[PDB]
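**Q** The structure is given below, and queries will be raised subsequently.
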Amino acid sequence: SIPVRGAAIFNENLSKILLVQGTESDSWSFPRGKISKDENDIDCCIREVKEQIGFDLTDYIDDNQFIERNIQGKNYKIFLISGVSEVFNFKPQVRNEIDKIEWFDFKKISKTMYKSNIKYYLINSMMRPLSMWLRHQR
Ligand SMILES: [Mg+2]
């Protein structure tokens, strides 16, 4: 079962997180993808995030700052990113995969995700350390 790497991408004010919705599920989650072959974790993240939203994380990523979870036999490592422009025109660079890319108010997700029609993946299980990291970034 191949490891998956992706990114929790926050805006400059640390108020919003950028989530993606695939074309085959209504769940919102981090831009992310599988290890291709022998590439390291950060290069995987940079490549997959660029494919899904068209933004290059090379100069934003820190290999020390991530949240790691094992789910259904899969290791997920989600790198923590801040300072990304809210006016960047995100768009997928691969076909038929990503339906929507949208900024979400982070505080609101934490207060609503349990009583909402909106579906999420991964971010539900990472909310506590995400929240701590956000506080720490201030
Ligand atoms: Mg992919």
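Quick note: numbers on chain A are straight from Swiss-Prot, i.e. 102-239, in order.
Recorded method for this deposit: X-ray crystallography, 1.7 Å.
Cβ coordinates are placed from backbone N, Cα and C, and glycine is handled just like the others.
According to Swiss-Prot, the experimentally introduced change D142 to V is described as follows: In DCP2-7; impairs mRNA decay at 37 degrees Celsius; when associated with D-60 and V-68. In Swiss-Prot, a published natural variant is listed as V188 to A, annotated In strain: YJM339.
Each of the listed features needs to be described in terms of its position in the shown structure.
**A** Note: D142 (mutagenesis position) has non-local neighbours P104, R106, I136, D164, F167, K178, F180, i.e. same-chain residues 6+ apart with C-beta under 8 A of its own C-beta.
Counting only residues at least six positions away in the same chain, no Cβ atom sits under 8 Å from the Cβ of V188 (variant position).
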